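Trainee: Sharing a structure here in structure tokens format.
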4 protein chains.
Amino acid sequence: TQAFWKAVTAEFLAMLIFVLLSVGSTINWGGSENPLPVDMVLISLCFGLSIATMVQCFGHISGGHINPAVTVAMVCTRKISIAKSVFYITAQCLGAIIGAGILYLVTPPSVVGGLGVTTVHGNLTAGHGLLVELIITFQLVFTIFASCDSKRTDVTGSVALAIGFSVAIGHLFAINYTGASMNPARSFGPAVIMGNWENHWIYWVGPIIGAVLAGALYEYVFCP
Amino acid sequence: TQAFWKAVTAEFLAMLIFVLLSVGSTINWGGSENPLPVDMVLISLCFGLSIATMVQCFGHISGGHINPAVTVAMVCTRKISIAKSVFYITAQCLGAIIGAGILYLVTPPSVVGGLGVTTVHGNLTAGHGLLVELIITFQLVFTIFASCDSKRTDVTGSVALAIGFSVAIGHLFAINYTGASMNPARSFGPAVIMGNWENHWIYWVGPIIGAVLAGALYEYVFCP
Amino acid sequence: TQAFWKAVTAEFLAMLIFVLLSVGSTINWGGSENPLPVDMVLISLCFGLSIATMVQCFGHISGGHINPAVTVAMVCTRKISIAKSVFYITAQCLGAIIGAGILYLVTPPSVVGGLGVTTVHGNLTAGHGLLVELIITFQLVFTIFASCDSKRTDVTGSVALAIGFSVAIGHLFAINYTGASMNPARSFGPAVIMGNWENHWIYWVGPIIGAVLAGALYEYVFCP
Amino acid sequence: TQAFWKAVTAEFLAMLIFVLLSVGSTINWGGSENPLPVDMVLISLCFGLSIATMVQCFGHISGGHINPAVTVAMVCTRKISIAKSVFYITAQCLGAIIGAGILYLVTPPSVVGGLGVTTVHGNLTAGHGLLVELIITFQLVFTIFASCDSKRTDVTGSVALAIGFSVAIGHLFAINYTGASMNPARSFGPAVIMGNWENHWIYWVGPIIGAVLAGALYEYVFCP
């Protein structure tokens, strides 16, 4: 086992640094430096680069699922056992919370902006709201599967990069609609700290489903 | 055949996600977050990263033409048969429409900004307007051919990346002139939905011609 | 010979597209979309990505000097003969002019912003003004030499990328001081068209010297 | 020895160009082009790209520690001898100063904005202020160790890139809190020139500690 403990550990750590890092960026802009639509590129970028860094950091040591939906679609595709996975998601979930609170600790007088409150922002009926998240986790999910799976026409890019990029695109587009949570873990860490789960289930339902279909289509209908 | 069906399929899907993704970005900025010239980098970037993601996603499974002009220059260079190609463009064309409408469905109260209305914006006589598109599809077209063709001094970069980048540059520069459509498929999906084809032919004429010359110069005059 | 003609040709073409592409970006922002300090990232980025594209496009076919100072430091390092090089610089120089004018042709009513007027902007005595250009062409020059030279600890990045990045950094920083010309060719194409050579020599003197020392230090003092 | 002299030299040079380059960017924005929160992406980006360039430039010739904390965590991990390292940090430290002053020389009438005054900006008690720096140097430190160390599942990305990216993320997030110094050398060069060390020790204490733990965790608890 024990070798596994390191994996769960790396995983707990990767999440904490990411949320702390990412959310910190959304908040950071939440300052008095004339908040502009530029915040979007900046936020989007930070998340996109944080993950690439994280896969770079613990991607080999833990696999790099670092996402409820990703860790979930993994099990259904059948990779990380039903049992071992639950810890993954839990290490992630704490990592979400811990790295978030400590972040909260750093800038308590400007965090109000949310501290990473991924809550169906655009005022559109849950379905239409959840749909966006549905598709994105999918594309992200898909990218990871596509890029990382075994046996390919031999690609020349950084597996570590595209995912960041998928994230990249993910935010740029999804940010205003649903907040582009596209990761239960990251959304969850702030929800414990804000004390508000405005339709939190939406983040588990969409991303997980968006997680399953992409992982599936690749396995089934796309590559036997 | 059937193996082919997957290819047409991947292709239909790649386009839908891209337009939905890309256009969504142009619109998304179309909010009340002080619209600035920053929109440009953001838009430009989203498209540039979306494609890289898409080639990453279905680039191997379908080849990654995902563009009337690209799929067209391919046939003239002689790669995808006259017959098989027509479907490619059609899967793309629907994918343009479907992913666009559903996008329309998500943000119906702010889409007005266009929903991706790539229509010769800069008020300059069609020729001067179409010229820009002429050249860009070319450079994009060229990049793909240059980077992807067989036998090279062995490059060290991500084939998946440069194209995104070509896109990248493409928008940054072409956006205000003609809207930088540089892809019949993407332009077309919104045109069905807006109900306006302000000189739509310009997008088929330029990009296709810009498509043919780049693909040609590489084949003929540059690499026998 | 003739095989060479293609090289000079690719080279003429690469420059034209780059200036047209790059300058177009500086001007493009020169619109009525609330010009902001954001223009910098955008400009910087376009140039940085345009070159990477260009090396990607004609980097193998011509070598990818595409710069008076670069093509010059090459000869002193001794690579492209004294004779063959003069054409290189000339193909580049025309390419600068041709791609620039035609650009001028596209947006004649907003180009006034310069059309790429790389002229010692910051009001600082030529020496202090030329110094900045001195150092940058060097670092760029150096990057190309460092990255591309033969026999290395075997790098894992895109040779095509770093140069773009060197460009990237180059602009971000040098833009306001001297206009970050860092390339005689690109500066020259607009100078013929604006009809003003406000201390044009500064662009040939600095970049060339900045070109020679970097190419030298690598050859001499750094790698025997 | 002498071969070593080149290493110390490359190292002195890399730092100078980086600070000059990076700080120059923070200041450059310090102009009359409507300073916005966009400055952040721009700054963040310049540093992130400057380093990647620098590792690209002298990363092989000197190893690419180019950071007190990095050069320090290296010795504790045991790589560069106790003796040889002190020079490294010193070449870096001068390089910080020299490249900074000369920068100061270029734009003396607008530098006031700081000239790179990485001083615990956010008004939060040293501990909370130093903490941020603590963690970042770590993640950066970690990335370098993770990416560069020997024997790995064989990565497909640019070792030269991730570090830049770690920098990338680093700034985006840390900039407003502590100024995101995340490098004693870079912070130090301006401190000699501003004549103010507002809690300078914070930059040596945090980054060094953040430097040691990341380098450690990788060596110990993560990879025996």
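By the numbers in Swiss-Prot, the shown part of chain D spans 31-254.
Using the three backbone atoms N, Cα and C, a Cβ is placed for every residue, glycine included.
According to Swiss-Prot, the protein has these features:
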type	residues	note
MUTAGEN	D:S180 to A	Decreases internalization from the cell membrane in response to PKC activation
MUTAGEN	D:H201 to P	Partial loss of transport activity
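A description of the local structural setting of each listed feature is requested, covering burial, neighbours and distances.
Mentor: Its Cβ taken as reference, D:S180 (mutagenesis position) is surrounded by 5 other Cβ atoms within 10 Å in the chains shown.
Within 10 Å of the Cβ of D:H201 (mutagenesis position) there are 26 other Cβ atoms, across all protein chains. According to DSSP, D:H201 (mutagenesis position) is assigned to a helical segment.
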Trainee: Report, in whole Å, the straight Cα-to-Cα distance of D:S180 (mutagenesis position) from D:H201 (mutagenesis position).
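Mentor: Checking the Cα atoms of D:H201 (mutagenesis position) and D:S180 (mutagenesis position) gives a distance of 28 Å.
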